[PDB]
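Enquirer: Have a look at the structure that comes next, please.
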Amino acid sequence: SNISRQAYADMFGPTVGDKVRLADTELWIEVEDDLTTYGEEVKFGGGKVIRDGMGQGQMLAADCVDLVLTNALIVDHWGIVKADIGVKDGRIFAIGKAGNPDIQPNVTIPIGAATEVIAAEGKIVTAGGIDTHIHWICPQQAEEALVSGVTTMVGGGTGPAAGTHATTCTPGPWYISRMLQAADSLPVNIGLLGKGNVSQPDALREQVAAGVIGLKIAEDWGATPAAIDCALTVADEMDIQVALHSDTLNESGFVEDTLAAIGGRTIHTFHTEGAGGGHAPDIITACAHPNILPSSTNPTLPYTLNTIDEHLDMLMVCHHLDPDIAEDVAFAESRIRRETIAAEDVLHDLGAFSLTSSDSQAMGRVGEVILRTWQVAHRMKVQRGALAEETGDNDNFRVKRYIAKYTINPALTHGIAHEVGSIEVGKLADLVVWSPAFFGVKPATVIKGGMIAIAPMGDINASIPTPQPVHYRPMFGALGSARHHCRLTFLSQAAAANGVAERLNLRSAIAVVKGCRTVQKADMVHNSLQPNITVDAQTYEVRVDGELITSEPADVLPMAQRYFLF
Amino acid sequence: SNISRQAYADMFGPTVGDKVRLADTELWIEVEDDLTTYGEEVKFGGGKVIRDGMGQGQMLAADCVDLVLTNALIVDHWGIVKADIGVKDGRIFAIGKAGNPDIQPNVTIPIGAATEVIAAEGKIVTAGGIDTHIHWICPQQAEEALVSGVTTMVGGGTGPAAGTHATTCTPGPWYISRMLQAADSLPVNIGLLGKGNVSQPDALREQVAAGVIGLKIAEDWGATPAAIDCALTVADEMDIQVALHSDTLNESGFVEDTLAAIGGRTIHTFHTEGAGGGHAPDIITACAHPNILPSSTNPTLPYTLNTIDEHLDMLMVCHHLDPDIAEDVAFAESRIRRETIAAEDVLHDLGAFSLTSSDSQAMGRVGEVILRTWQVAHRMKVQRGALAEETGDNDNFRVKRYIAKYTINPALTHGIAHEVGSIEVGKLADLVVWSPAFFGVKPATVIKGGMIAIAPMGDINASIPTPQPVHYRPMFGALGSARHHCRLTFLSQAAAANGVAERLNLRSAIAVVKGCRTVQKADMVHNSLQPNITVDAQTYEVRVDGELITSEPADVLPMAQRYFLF
Amino acid sequence: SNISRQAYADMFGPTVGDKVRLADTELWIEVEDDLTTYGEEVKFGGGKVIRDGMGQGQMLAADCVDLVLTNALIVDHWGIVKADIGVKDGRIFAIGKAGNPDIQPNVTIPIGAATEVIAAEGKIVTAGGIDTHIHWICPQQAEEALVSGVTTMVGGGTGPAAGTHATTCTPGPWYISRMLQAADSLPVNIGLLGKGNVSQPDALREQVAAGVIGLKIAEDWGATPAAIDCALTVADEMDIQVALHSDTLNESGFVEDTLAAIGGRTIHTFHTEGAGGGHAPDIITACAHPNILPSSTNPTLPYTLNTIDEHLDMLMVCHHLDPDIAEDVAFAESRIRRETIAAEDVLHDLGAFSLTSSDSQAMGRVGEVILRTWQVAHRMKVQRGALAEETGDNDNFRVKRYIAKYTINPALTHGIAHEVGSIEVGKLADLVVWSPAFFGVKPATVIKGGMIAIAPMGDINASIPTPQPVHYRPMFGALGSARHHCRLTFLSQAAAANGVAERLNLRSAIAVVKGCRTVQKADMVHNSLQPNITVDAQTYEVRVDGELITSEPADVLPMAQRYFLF
Amino acid sequence: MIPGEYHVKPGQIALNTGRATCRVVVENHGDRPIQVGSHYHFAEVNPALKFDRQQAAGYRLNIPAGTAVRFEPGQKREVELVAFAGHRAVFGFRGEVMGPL
Amino acid sequence: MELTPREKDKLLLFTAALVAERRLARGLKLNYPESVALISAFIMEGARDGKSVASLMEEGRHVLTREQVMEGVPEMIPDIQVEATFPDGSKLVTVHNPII
Amino acid sequence: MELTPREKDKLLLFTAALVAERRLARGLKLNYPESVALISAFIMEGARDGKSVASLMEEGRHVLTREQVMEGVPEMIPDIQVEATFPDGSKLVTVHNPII
Ligand code: NI
Ligand code: NI
Ligand code: NI
Ligand code: NI
Ligand code: NI
Ligand code: NI
């Protein structure tokens, strides 16, 4: 028959041409495509469509999906489309039209007796976030991250010890082995980083064979040209990623010397702006190179009124510095520059900075990677308007550019994009369901490997799941063996070959990292700009092609006081 | 010597002829028999009876019990007697006189060095409740249920997804397998229900071979004659139970057509009154048939002043209906009838309704099955007086009739009565200890498989376990491997044969369901009435043999505001 | 160059000659020795010493330690020295000078790429406490104990049952097996005690072969000469310890008869003062014998103003006594004597009482063994001044005497000193890090088997680990398999031989007890006094060599209201 | 209305009926108090209690289970004993019988 | 006390409401979580007093007005649901469009 | 703060008492869990002030009277026990028949 567009949206969610505001920001997305056949949409409930012989068929388990997310508004790097999502075997099966082929047209995602249903009409579905800068200071970080929408956590540490407080390093075979076993208990995909600061290759190879998927070079352990070159040599021969926190003190050389030490080899630069660490005051110039994959940690995102004031003591505590020692305070002060902090926001908007991460409890907030990334998008739209790539009257492109920063780009950088990072067939089903009003802030459902792992849940003794108090509680996907089956522990190709999983008796699914040496800036989805950037040694001003890069500090931000109790 | 009856009761608990009020209700039970030999009772404590060579003997472990519950007032379907309870190997060993045969007479339960002691004098001991209508919306439901006294949970679901919100179905092999693994982490016996709504037998057989112990037919998935007949055919050949939520919309036929589809085959009807689902307005007439095992969900129990007001929105949220869609609101309204709600209480009192269940977070309260069942008993005594079967000046019979509703009857219905359901030798030791003042509300001790799994516990750093704050905390019987050993995962005979436990690597004890096809109304202990019941199509009035069945709505109930902080 | 001692202490912690006050007590310790080479101390942080080629070397994993605690002030029975602590394979590796042998002198603890660092400068490091009087009433006791600094827990029980409420007994093979499996889930080393009250040796041997590392003789189960002699015979042939709670009622004989029953065989007397149990009023005289290893439970430590008032009802609830039964109240009253309570403090100060324990939730506080031991030390210094063994102007000796009471002495007594009990090479790395201001009250870090298991942790989403609210949270060393690897389950030599670990499928590391029959009073470190003590039968006065032993009740104590919120 | 209240019917309970009993005069000669339990084999109580141990052989106190009789130093009193039943095999206590009788 | 898991959960709601109550007292425009907690706690005390479900469904819409909460908050709360123990057992109170 | 598990547990007691305190203020007859929490919290503050165990054992019986609680509640509470940190360490306060 005929149905008005408003009534249609109210039942099935928005369709082609409709726009939706992301939370309380100034960003609007517009449905680019809808893969349904009008009048043939599937809906679940008493007296609805998904019923025997109607929207559900007679096929066996092997011929239908295990889970279907109906009428979902997908937001990913490749598009902002309306479609059904089929999940089978814990992996994304298809993105199309779900239903019963017996009586419905164009059904690509068959629904049978073995199919569970999650109603996504009116919801936004995205892939699970990937934080590649985790300091394993406490196990509690995993739930905090999972609740925010991040399903994969990469980093290192052994718990609340001085070394982990300052650096993302799980030092040696014994601790690597211990952390790998402990990882089975956490509801997120995990990959470990070892301590890469050594001038003896064998000390690195052992760690890689023990299981780490990358090596962290932190200045707290000495980020000298010799250490850097050693780590890169092993990385090159074992197909693992190197994460760098350069020499802020310029003790062994300036930024150009570090860049010389790297010698054009692939490397991931942590907190490229410098506040969290790196050559003073120009580590930010690293983003101009093809072999550098640059990322920001979150406290400096976005530039606000209270950013600076908060930074000094934060830095002191993180790096075990002494305020009664002049050289220690001057070290801290040399890292905090309003000039580079302001430029960082713009560089993200231009695509010069390709990733955003946390730096969990070591100058970063583990549950705010997604939230801050969108705050930067908002502030940049407000200050710079539409990007040269926008088409139509929406922010679809800026949205694709920013979402890639914490999903696919972190996955490509660490060689795990073959398993996670985006909503594409064959990838692990790590999905996050959001209500438009809480997008990027509080998820409606967090799915891990095809099973809901955490979600808001009301009174347990209530007659329905909605009564207060509604707060996040662990679900079946986070329990014992179900969890082991729904999460991945990323190993190095060598550790996999050595039988590390069998020896440590790891219970979770194993994934192997590959393609860490071949990724370059050009491969960063929507963020491959290599600008001719300069930093004035005296004034710290950032310039791209001579023009001054800068922005203004925000006094109020969206996704802030309207959503949190504290 | 001689001791007054009052002093006796104060030390050893009540004896033959003494009466005890159940909580704050108007129900009184009277000790029917006492299996002790006066002066030879066993008591534990400094300077008491259970001591070496006295009330404790020299026998080896194999010749004495592992646990003895001394001076217990047992309340079960078979009797209300005073006796000692011996537990061995996690199973009920005997109900008799505990002690040392070396110096005491009539000792049937030998106490040795290997015997632990739980003092039940002055306490009431019952079997663990069995809820057969669980929606696995969240894992937190297990602890809520366990704290209330329910030790076995049957139902289906995959977590907080639309399908599980509305129906008790774990759809397909993958989810069934996942939920079976997740069940090892929960401190209660569990059995899963699959989605039975399909007209292809093979889609059902796979689910049964995957592990489910029954199939749920819910209208949300289409409860048509074809689907119903298909499920019953497989149930008949695999010895599993079918749970039914009929066609409220009368879309495929009226109640008589559904009954025709069933064709005299054994089936469990969920929420037989209709509020929670079923043909409008006469699904309640199902209780007249010999092959129907009828049960009530708990929100309509008992009929009170606020029952109706609360129901509409509850129903909308559960079944994913739209209040802006007229047909959806009319659907909800057609299910809520004061007439059938009032009749339901009486039908339970007469024994026409044989079970009570929750319908956890899907129009039911997971922690209120026991509490509401007793509230109905209270209200019925208050309104209808003594039952024709009472003998003596007590409510012993009404108590036996009602306790059977959430213990043995649910066990017979789902083919697990060979393992649980009552306090009888050889059955798993799932027992609940209550203090008369908190009977049916807050347990003193909850024992699972011979080990305490949860109990009220005070200050952990206190000099004794009694100081405040006293709230329920998990005990050793709910920890890792001890728990695996003390709980049962019920499989289907086929899944057991296929080696499902070995393949999924389940860690808990496995039990197999059997006898699901042969149980009929006549087998429901104290609840086998098959009344000639009618429902007026226009007025919804319920009549049995032409007489009008009804009751009055309560304004205040026992086991309510005097026990709960909120 | 040159650095002032004050500035030195501020950076590296105190050195030789410097004194430190323990919490808010009147006890001062003085650094006896410093194992460092001035100017060559290792320090971690940005721009510090522990960096590649500097304070960290090029050695492989096998040639360096996994964890180093830098600049630690060690307090143990053998000394109060400043040194670095190296940990390898979960065991204490060395106590010396950590660093890089390539460029530093006298390096005994090599730091390489595989080395994690914990900064202990300005902190006090001690071994993990050992409580040998645990009643397993609830699993929650383990975390309470761990947070206070106790890493090993010995005792028995099956949960909140009458028997366990009153006695430390895990009765029989089934419960022993169950508790052994449950122990894998707890973050502390555990060893079980069985019920030793039986006059048939075989009933005891079964329990020992089932796995218990000792047998508890409690009067609640009859502590008669026949039972005692039976337990000691088996203990003698199986190398396990016996714990005794004598006959308070003098029912079978007086203290001298019990002592006759023991016949010079090694035995551990629980709560030797008598309040918690034992012959009235002279069980305290047991401390005069060479084969008796005496310990105190904590509520009577130290003698304060509110001690007595609090005791009567505590005793009633613990032992299941009746206040309406005269003989029960007289029993309780005969156990509480101001005279022996006051003497107990002095006897600890003299070294006549060798251990302190809790008696968890059965007349004892599980989280207050360390705290109360130091409170006694404080009160004794205040009342009796310096001990005859003091040298110098400090309390170093009194500190060594008291710390041994909850570390090495409990370990020697139960035959586990070969694995734990002190900071000595080859022993399991169970260490506790304290800040001088919170010594004995709230730990800064609790390390189990080389991994931090619990520590104070602030806001999880914070930019650093320090922001409020800071409360104790479980760390990686307490998670799944990592925990299994970092804790020990102590078995009896027989159970180990029988393959109990394999049969029950225990996952944790197994340790075997040995040397329980050969320890005597003389072996108790700094607490081997055998005084000629007498107790007046009428007045209860305690006398040693005729002189009266006594002390005054405290009105206020340190480590009390200044540290706790409640 | 009192939640969980008992309604004990009035009267008394006769304990250990149909069993041999005897009365014995006992005197505590010790300087410390002695308390004897309901089921303890009387003939093997603390040696400080002076009485005809020979008569109390295979006997226990005829008092309600779990109660006791206390003897303060120097106290003398007449108690009533009731004979053990079951196998009449005594094991434990002071180890004086360790067998049937 | 024998506090069950559900009673302890409600303690979380009550405390969240204390936070909101104090901020409103200061004259602050409440946010989303503060509003839900305030109105919810209100209904719970209503049940404790013995008010009927029908009464509370009404009174619940007069706790906070549109001018007492932040912008957008009223639309973020199409309804509020909470259960409490009434004199006749646990009941569900649903308040539609609580903030007007 | 370094809050140990026991201090965090007592926070639960304190909060439960806040709930009871407010209802009593409204003039409601307290129920079982509200009464236990109120009297318990009282004793804890007593120890904080520095009152002795003997004093509190007495004062604890004068917090709530029989006419301030629901029917049957006084009999459901034969005693109340709680520990708190006194100036001389943790001590146990037992109040017999707190409600008269
Ligand atoms: Ni860094
Ligand atoms: Ni970092
Ligand atoms: Ni239903
Ligand atoms: Ni249901
Ligand atoms: Ni004891
Ligand atoms: Ni004890």
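What you see of chain B is 2-567, where the numbers are those given in Swiss-Prot.
Going by what the header records, the deposited coordinates were determined by X-ray crystallography, 2.5 Å.
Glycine too: its Cβ is placed from the backbone N, Cα and C atoms.
Here's the feature list from Swiss-Prot:
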MUTAGEN   B:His134 to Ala  Abrogates activity and reduces binding to nickel ions
BINDING   B:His134, B:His136, B:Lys217, B:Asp360  Ni(2+) 1 binding site
MUTAGEN   B:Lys217 to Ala, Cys or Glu  Reduces activity 8000-fold and abrogates binding to nickel ions
BINDING   B:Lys217, B:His246, B:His272  Ni(2+) 2 binding site
MUTAGEN   B:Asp221 to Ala  Reduces activity 1000-fold and increases KM 10-fold
MUTAGEN   B:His312 to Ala  Enhances thermal stability above 50 degrees Celsius
MUTAGEN   B:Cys319 to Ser  Reduces activity 3000-fold, but increases KM only 3.9-fold; optimum pH is 5.2. Reduces binding of nickel ions. Resistant to inactivation by iodoacetamide
ACT_SITE  B:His320  active site, proton donor
Enquirer: May I ask you to report the DSSP-based helix, strand or coil state of B:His272 (Ni(2+) 2 binding site)?
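Expert: DSSP call for B:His272 (Ni(2+) 2 binding site): coil, neither helix nor strand.
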Enquirer: Excluding B:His134, B:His136, B:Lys217, B:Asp360, please set out which residues of the same chain place their CB within 8 Å of the center of the CB atoms of the Ni(2+) 1 site, keeping sequence order.
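Expert: Going along the sequence, the neighbours appear as B:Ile135, B:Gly156, B:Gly157, B:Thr168, B:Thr169, B:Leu194, B:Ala244, B:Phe271, B:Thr298, B:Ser358, B:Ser359, B:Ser361, B:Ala363, B:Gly365.
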Enquirer: In whole Å, note down how far the CA of B:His136 (Ni(2+) 1 binding site) lies from the CA of B:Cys319 (mutagenesis position).
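Expert: Cα-Cα, rounded: 11 Å.
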Enquirer: Given the recorded positions B:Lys217, B:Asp221, B:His246, B:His312, B:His320, which lie within 10 A of B:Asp360 (Ni(2+) 1 binding site) by CA-CA distance?
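Expert: Within 10 Å Cα-Cα: none.
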Enquirer: Can you tell me how many other Cβ atoms are located within 10 Å of the Cβ belonging to B:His134 (mutagenesis position)?
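Expert: Step by step: centre on the Cβ of B:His134 (mutagenesis position), count other Cβ atoms within 10 Å, giving 32.
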Enquirer: Looking at the recorded positions B:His136, B:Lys217, B:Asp221, B:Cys319, B:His320, which ones have a CB within reach of chain A, meaning under 8 Å Cβ to CB?
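Expert: It is B:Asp221, B:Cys319, B:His320, listed by sequence.
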Enquirer: Far apart in sequence but close in space: which same-chain residues, 6 or more away, have a Cβ under 8 Å from B:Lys217 (mutagenesis position)?
Expert: B:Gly157, B:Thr168, B:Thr169, B:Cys170, B:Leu194, B:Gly195, B:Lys196, B:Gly197, B:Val243, B:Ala244, B:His246
Enquirer: Run through B:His136, B:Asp221, B:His312, B:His320 for me and report the recorded positions whose CA is within 10 Å of the CA of B:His272 (Ni(2+) 2 binding site), in sequence order.
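Expert: Candidates kept after distance check: none.
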Enquirer: If you skip the near sequence neighbours and keep only those at least six away, which residues in the chain come within under 8 angstroms of B:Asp221 (mutagenesis position), Cβ to Cβ?
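Expert: Listed in sequence order: B:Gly164, B:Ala167, B:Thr168, B:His246, B:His320, B:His321.
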Enquirer: Does anything in the same chain, at least 6 positions from B:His312 (mutagenesis position), have a Cβ under 8 Å from its Cβ, and if so what?
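Expert: Non-local contacts for B:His312 (mutagenesis position): B:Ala276, B:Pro300, B:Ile337.
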Enquirer: So which of the recorded positions B:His136, B:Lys217, B:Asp221, B:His246, B:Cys319, B:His320 sit close to ligand 3, that is, with a CB under 6 Å from an atom of it?
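Expert: Checking each Cβ against ligand 3, the ones under 6 Å are B:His246.
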Enquirer: When a 10 Å sphere is centred on the Cβ of B:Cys319 (mutagenesis position), how many other Cβ atoms does it contain?
Expert: 27
Enquirer: Determine which residues of the same chain, besides B:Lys217, B:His246, B:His272, have their CB within 8 A of the center of the CB atoms at the recorded Ni(2+) 2 site, and list them by sequence.
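Expert: Leaving out the recorded residues gives B:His134, B:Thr168, B:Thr169, B:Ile218, B:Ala219, B:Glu220, B:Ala244, B:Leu245, B:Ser247, B:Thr270, B:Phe271, B:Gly277, B:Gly278, B:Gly279, B:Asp360.
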Enquirer: Kindly assign B:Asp360 (Ni(2+) 1 binding site) to one of the three DSSP-derived states: helix, strand or coil.
Expert: coil
Enquirer: What does DSSP call B:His312 (mutagenesis position) in the simple three-state scheme?
Expert: helix
Enquirer: Count the other Cβ atoms sitting within 10 Å of the Cβ of the residue listed as 'active site, proton donor', across every protein chain shown.
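Expert: Here the count is 29.
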Enquirer: Which of the recorded positions B:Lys217, B:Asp221, B:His272, B:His312, B:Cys319, B:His320 have a Cβ less than 6 Å from any atom of ligand 4?
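Expert: If the test is a Cβ under 6 Å from any atom of ligand 4, the answer is none.
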Enquirer: In terms of DSSP three-state secondary structure, what is the assignment for the residue listed as 'active site, proton donor'?
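Expert: DSSP call for the residue listed as 'active site, proton donor': coil, neither helix nor strand.
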Enquirer: Within 10 Å of each Cβ, count the other Cβ atoms and name the one among the binding-site residues B:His136, B:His246 with the highest count.
Expert: B:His136
Enquirer: Taking DSSP as the reference, which of helix, strand or coil describes B:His136 (Ni(2+) 1 binding site)?
Expert: strand
Enquirer: So, three-state DSSP: helix, strand or coil for B:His246 (Ni(2+) 2 binding site)?
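Expert: In the DSSP reduction, B:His246 (Ni(2+) 2 binding site) maps to coil.
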Enquirer: Would you mind pulling the DSSP three-state label for B:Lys217 (mutagenesis position)?
Expert: strand
Enquirer: Test of understanding: give the count of other CB atoms lying within 10 angstroms of the CB of B:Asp360 (Ni(2+) 1 binding site).
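Expert: Counting Cβ neighbours of B:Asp360 (Ni(2+) 1 binding site) within 10 Å gives 29.
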